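Structure, as structure tokens:
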Amino acid sequence: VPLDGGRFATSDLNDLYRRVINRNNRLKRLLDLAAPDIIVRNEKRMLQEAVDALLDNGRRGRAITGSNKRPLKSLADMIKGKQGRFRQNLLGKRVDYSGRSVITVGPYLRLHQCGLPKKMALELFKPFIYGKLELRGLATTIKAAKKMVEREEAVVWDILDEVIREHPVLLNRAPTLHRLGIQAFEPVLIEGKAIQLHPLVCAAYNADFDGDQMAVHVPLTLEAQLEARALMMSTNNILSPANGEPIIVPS
Amino acid sequence: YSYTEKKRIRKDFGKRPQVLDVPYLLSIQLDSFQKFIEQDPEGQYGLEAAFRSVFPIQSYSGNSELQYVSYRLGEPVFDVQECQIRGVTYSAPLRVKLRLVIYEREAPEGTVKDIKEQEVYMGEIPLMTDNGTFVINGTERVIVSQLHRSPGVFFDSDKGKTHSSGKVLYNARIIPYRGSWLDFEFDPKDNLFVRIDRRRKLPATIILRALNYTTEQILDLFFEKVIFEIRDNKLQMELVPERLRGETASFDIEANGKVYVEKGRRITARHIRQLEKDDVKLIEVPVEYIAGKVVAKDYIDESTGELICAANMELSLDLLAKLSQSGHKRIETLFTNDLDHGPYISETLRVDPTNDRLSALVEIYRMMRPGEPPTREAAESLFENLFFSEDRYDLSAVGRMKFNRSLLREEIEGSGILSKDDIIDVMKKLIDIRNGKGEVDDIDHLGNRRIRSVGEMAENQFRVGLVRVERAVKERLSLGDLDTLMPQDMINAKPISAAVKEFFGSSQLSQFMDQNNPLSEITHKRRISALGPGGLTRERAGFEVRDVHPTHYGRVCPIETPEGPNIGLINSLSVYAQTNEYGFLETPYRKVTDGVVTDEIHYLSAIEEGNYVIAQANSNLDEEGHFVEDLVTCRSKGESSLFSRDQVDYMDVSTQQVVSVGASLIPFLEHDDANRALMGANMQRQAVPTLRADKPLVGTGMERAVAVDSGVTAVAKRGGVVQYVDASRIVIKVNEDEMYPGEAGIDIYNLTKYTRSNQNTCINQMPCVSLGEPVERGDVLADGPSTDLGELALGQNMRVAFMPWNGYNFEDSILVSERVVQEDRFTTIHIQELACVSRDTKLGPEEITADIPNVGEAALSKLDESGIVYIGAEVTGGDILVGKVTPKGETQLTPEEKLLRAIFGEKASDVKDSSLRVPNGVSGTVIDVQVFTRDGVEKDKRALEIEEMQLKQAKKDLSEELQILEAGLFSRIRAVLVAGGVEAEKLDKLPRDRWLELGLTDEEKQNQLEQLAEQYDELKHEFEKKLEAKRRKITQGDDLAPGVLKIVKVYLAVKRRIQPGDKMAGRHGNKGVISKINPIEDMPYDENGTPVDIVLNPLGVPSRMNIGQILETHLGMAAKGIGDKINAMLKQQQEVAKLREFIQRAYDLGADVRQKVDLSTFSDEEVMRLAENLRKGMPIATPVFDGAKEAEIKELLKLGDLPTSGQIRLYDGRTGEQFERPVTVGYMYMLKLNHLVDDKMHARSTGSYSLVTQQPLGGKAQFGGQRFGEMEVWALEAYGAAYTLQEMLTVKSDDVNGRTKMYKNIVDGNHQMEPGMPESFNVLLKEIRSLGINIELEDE
Amino acid sequence: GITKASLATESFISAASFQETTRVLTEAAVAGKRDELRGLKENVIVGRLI
Amino acid sequence: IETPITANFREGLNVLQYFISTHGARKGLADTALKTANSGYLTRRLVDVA
Amino acid sequence: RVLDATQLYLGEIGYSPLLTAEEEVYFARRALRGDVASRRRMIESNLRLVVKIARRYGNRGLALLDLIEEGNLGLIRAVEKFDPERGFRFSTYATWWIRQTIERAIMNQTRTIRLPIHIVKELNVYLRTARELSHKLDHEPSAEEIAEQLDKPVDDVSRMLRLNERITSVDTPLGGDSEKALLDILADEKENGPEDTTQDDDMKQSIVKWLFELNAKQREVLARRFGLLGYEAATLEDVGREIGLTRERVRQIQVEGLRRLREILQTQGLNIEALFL
DNA sequence: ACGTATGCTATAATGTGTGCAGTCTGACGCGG
DNA sequence: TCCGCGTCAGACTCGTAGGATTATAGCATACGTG
Ligand SMILES: [Mg+2]
């Protein structure tokens, strides 16, 4: 695929493929010439070297290094370990309806509450604004609703504020050790780019207000709204599963 | 004391007078690169070395050859000013003279046949600034000094390779600067092995055979000799009394007359002196004793001529009798000892399957090139090429030095190649350590970790350029015609240029300067790393490397290193630390002569530190004499204890040499845990400079030193009176004594005005001097972005109070007043640079006009006709900075768009849109715009308006240069003319253009008038070509990437205010997020009324153990107490004498204050300019370890009429009622870290998608969703929440059907689960099929 | 052992998702094994109901 | 060390007392970064089997 | 023993004939007249010569094993067409072939984006002209500076430099630290996210209701023309194929549909609001 | 006709090597 | 069957930063499409 800069970029597989096809076609040429066997031998050894390098480069011998003196990424490599498809691009995913930001204290909040910035929740609940907008008849179509949101007009804040009520949001902190590493709350819109978290559940995340960031996630489906309120709500999660002991405890 | 110091003096609580003044902190970087360019005549260093090393190069036939003559540096094409802006390397032309000499073939060596000679370019080398930076592609970048294992020899031992045996296997290893590795290692059976390049394991006698050593010679080298004489019938044996030592008498030991030891008895030191004094030489012994002993040399039967027994063969009774009757009654055998002189080479030869020299070179060849049939030359060439060729191998100076002093040798300086001697000497000391004597070296000792600065590394990379040219020279010389081919046709300039830019870009050590703070610049140039090429790796890195080693003392800082996986490897250099001439580190030390602590200083190497005993700086001098106490706490041999006076040999110079720059700025570090001290010094580097530079009330003194040496300020080259002050520049008139008699003598300092940083922050230089002020040489004339009267100003001090506040300071959370926000004091500047690129697509060229399709008149309001936003125009996310349009191809206007473009008309022509618009969310003020155009296609009208300014501004700027330079030049002539022909007004009648017309008598001053007259003309002619260079480089088309036609670079200027989410900290590692900006109504306040600025949590203190912050607070309050008293007297408008008494009483309070500043010396006018700067608060210096103690701080608090305690009666602002009990209040110098929330927060609903995984991208950089990793997944599995997970696996990530389908369902209101199956899995199916595996989805 | 007990489950998808991924697949290819999905890793991969 | 640190944080450490404090400080914070991977890897190992 | 494909072949050539002047002629004379064994020998013999020629053409594009294979094919074409009757040696004649066959095979399999010889041959002279200039200008020559010495076109020089532009692999790390490659950054062109997918779906569904809400004979010659409801995007004159069969009345009815629809966009709250877009 | 591709040259030349070498605990798999 | 030593497998989880290569002759008919 071509870069914006007029450059192109190719995967190392294409490069490894050209090694296989070149040598294979050169063998077809040498079998046409009925060349002496000593040469045919090298060609067959080469062909194998290329095929084995295509399937799993770094294994039989030296992995074929390329341009930046680094080894070419083969097929097996995209199925192999952390950096493979499994762990990196299948079990682990970057996810929509997600935002992260510096957290700060919320000593005014109740346990089932958390400060959510307005401009964060704005972008997060984008399809829910366009939906409630067509219902009121303020938007006739969706690109009309898109511009209504963009202009940040006064009456759009009040609609955003409508959908968010009675709607839980997931708050995650890295790293996710135990299940309590995510808890759900009822978002409270606050003017400011900082998330405001409940002091007592700080224990579960191990979240120190010394510059921590927490990922936000919006539960889309009604089932996810029920799951977030039933299972993942902060009030329904008190005691640790490890020990029948309260993790929600002042400090 | 100086003038700039007279304006504001810092009260110093030091009691250890500085015998050594803090050096220039950027010593290493500047001195290192200085060596690299330095064309040394003989003592090759840098480039001169690189040429003499590789050159002369000769053809593969050896009939023609290329010889190096001399090289030179041309002045830079573009200077720093220009380079920083355009965006190309600040480099100098490399012109090297080459000489092509060709010999006659049949003739001996016809050297004089064609001595061709010419000069040739190859590559442009990035130069170093005066700041110690490299401008690469318009970025001042810093190359970090590397820390690597020093070449030479090194003895190690895996204390249990096989814990099966649990045997400490000792090994030796010869580490060269260039060449192959040479290791020697034992094994469970103590057989010596050699492993070149750590390849195959080969018996260690095979390498000796290769050096032509017969079995006999080998044994004769290592083992001693035992003589056996067979006299008549009695077998006899030579005894050195000191041999049967710590062994058992296996036989009856009896002499000329006496039985000493009985059978089966230990021979003690008594029995050894018994025999040694009796002068015993010969002893009669049994023949059963030799059974086991190894014969030394060969023994042929004199009679037959056959070997009765070969060398190195265990004797027996029958072999000994065969030797007695052969006719040998003098036998030589090995002195084998299982305890001391060990038999290793002996047992090794029994394993060794080789035979002679030539066969030993075979297995050496069969190791490294296995499969190639070996010849006499191939086997010999390889081995000789390894450690014995001037080409392949080079230990270097440090290599041979460490190699020699490791073998306790004779030479410091010797040969680059390994000699036979060297190899065996190394095997010998390995075997010494194995025996018992000799200690192994440890790698963590800095005596083995050498430092390699940029200049040495630039030299190395410059060699590979020469090596890669060597290839192209030789092959072109041999087959190419001799005569025709010129030397530059065979040279290539790209391999050198590419290999050097490889270093100045891709290398781990070449990284973008962290210049978001003077401290960041200076500590990042003083960074030293063990990583990158030829070093270590997080993957490879152990613990003992990272651990602080007692060698670090005075050399490296114990508390300066990232807390990340790159923790112990990266390290800043110590304050007074410096590089050894060879490579190691060295630290200053006061020599003690005959008890007397002499002021003579000696920088002791890492090696010699261990030798002498070194007293600590805590020790008390007797004011020119010796240590006051008889006993002195000192340290040596890497340990610490008390010693007597005469036993002390050296002493720590200052008390600050243990620490680095980063740590020398922390006050009361002595009262801070090392864990929080580290974080504190790490965050002090992250301190973004504020709007108004506020000096620190609670400093160390090092403040000024940092600000000045950082090269961010502008300090005076020559002292005199500031002829002119200006915001843009400074003009100073030099005094007669300093001013040169040749030139005019008026220095020019054009101060760097607001422009961007590598971290997108402000850079300004404001004049810190008044118009027409007398200034001394080396005084700060303009302050930097984070400096104040030359002292460092990183953050701002404020009244702080430690107490909880309704949990708004919960876990280190910060509660800041609105009054801080009102003063806009922590409000920061952020200069952001955005660019607009006109490219050449397949469809056609792009341009830059105001004509943009699908736009509002509102968007094109801030643009001009050319299509660039006005200077000073406020902009916001969505507004367009620069109008761009690209070609639109065959475009399928969809029916719904063809109808919509037909209804609202506006039939847009063949053109697209890609105008550079302010990124959604940013908003600031455009401060400047710069246009780069290729040499060709005609220009924008705005690009012409900018050319107008550059030119007419340069014409003015150069007019101003020649004008003020003229005035300073005639100012001299005017003074010269008076000396001799004294006439005042009559001389000043006619104009000044006819002054060179007037002269003087035959005198030195007549020659002076001729100098100034022809130098005035020299400037008059110079002015034209100075104008030419400016004019051309403005008309010149700036060379761009292929495809690009022109570029427009915009500079915004954002003013972000502090807000909840912003991260701030002290310098004691006390972190915190601002949680709430409290109303001024709600802020606590003292009885007197002034409110508190920040309210910190007291619980962020005990657990932390960083009590330095509390002392910072107390002293800051005391310091302010004094400023508050001075503020009151200056407001009351009292008197000069009243201020004098109080201020003299303030400066003189400490026990033994270092500075004793008398104010009787200060004039009345000098006192009031001082007091005026003291009113914000008397700035105090608390040296790192020689800081102020409670006795001094509480005494200062009594001067300020502050409480001894430091706790004040506070009242709650919300209410008005008092708090239940007193709270600590004072001024803590806090900082605003770069981790600002506006640069953190992110949000996404739906946006971009990945290329193959088809899941969203990553980061707010590319607008990507947060990653939900497997750990995040298991959490929902535990909850039971199944849809919430499936929702985050499919619709929110890959599921292409799901994501769009779900979107449409949400806007409908029906939040309904509609899964399908992520693409990333559908990929995994085909990926396993591409690997030749049948993976299909078997159905129900 | 844990490392071994993970690679033992009849689910080869769960085994390859863990580690030894080069080996798991080859042993599963030669056996011609068909995984009928019981585990969580198995159904999280395919993006189905847990 | 045979000789421990006599002072406290109120009284102030001398120059070595800090140098000595370093040895323990850096190695304690080295095991915060490096040893976490063995413990975090255990979490991974345990999960897959369970 | 030996398990490197390099050293194995390099062994087998090390045990092959090393021919004399009259030997070359004896075999070659029979090789042209097809001795079978003869063509095999001359080739077997001069594999050693191919290796020394690939030793100078290495570290530039392909590996040493790839130069030898294609270098062997040059020796074979040299054997297919050698002149033994000529008194001149073979080693001389075969070198011209082995140097050519290598250069040619490198010009093809070196670049990912296949570059024919024409564009390449020329590129070299532009680059080799840059050498001369660079040494004497001490400044890497511009596209102009190369054009002024050859006296050739500006865009030619520039477009030939555009084809020299080399690639970064998508799987290449960033910042010399395995953290993220370019694929974990680079966006997908083809598929725009749900917001753009639902834009067209919602915009088109509203249009379908607008046609049913307008006159039946006004949306019958409008949607069928633009190809909105119909199957092919026709023109004013081509709408006559349906039922209209008119040119004037089709143009009046098309515009009558658009005029009533322009009032429908001014009343819904777009017109000038949706004109910016 | 234009762009791409195929083709030949004749002093003699005849066997490569190149490049990081404090990872480490734990676990098998081929000979010996 | 057991011991030694070779290969081969893992190494917590999320955020941010920026840059660049060498060279393949030279010229004349052979092969593909408006
Ligand atoms: Mg934290």
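Residue numbering in chain D adheres to Swiss-Prot, whereby the residues present occupy positions 755-804 in order.
Recorded method for this deposit: X-ray crystallography, 4.1 Å.
Just so it is clear, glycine is given a Cβ too, placed from its N, Cα and C backbone atoms.
There are 7 other CB atoms within 10 A of the CB of D:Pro758 (mutagenesis position), with all protein chains counted. Among the sequence features in Swiss-Prot, the mutagenesis site D:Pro758 to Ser or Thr is noted as follows: Resistant to antibiotics salinamide A and B.
DSSP assigns D:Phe763 (mutagenesis position) to coil, not to a helix or a strand. Less than 8 angstroms from the CB of D:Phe763 (mutagenesis position) sits no same-chain residue that is six or more residues away. Annotation of the mutagenesis experiment D:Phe763 to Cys in Swiss-Prot: Resistant to antibiotics salinamide A and B.
Mapped onto three states, the DSSP output places D:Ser775 (mutagenesis position) in helix. Among the mutagenesis entries in Swiss-Prot is D:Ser775 to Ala, noted as: Resistant to antibiotics salinamide A and B.
Reduced to three states, the DSSP call for D:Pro758 (mutagenesis position) is coil. Taking only the Cα positions, the spacing between D:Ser775 (mutagenesis position) and D:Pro758 (mutagenesis position) is 10 angstrom.
A simple way to gauge crowding: the CB of D:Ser775 (mutagenesis position) has 20 other CB atoms within 10 angstroms, across all the protein chains here.
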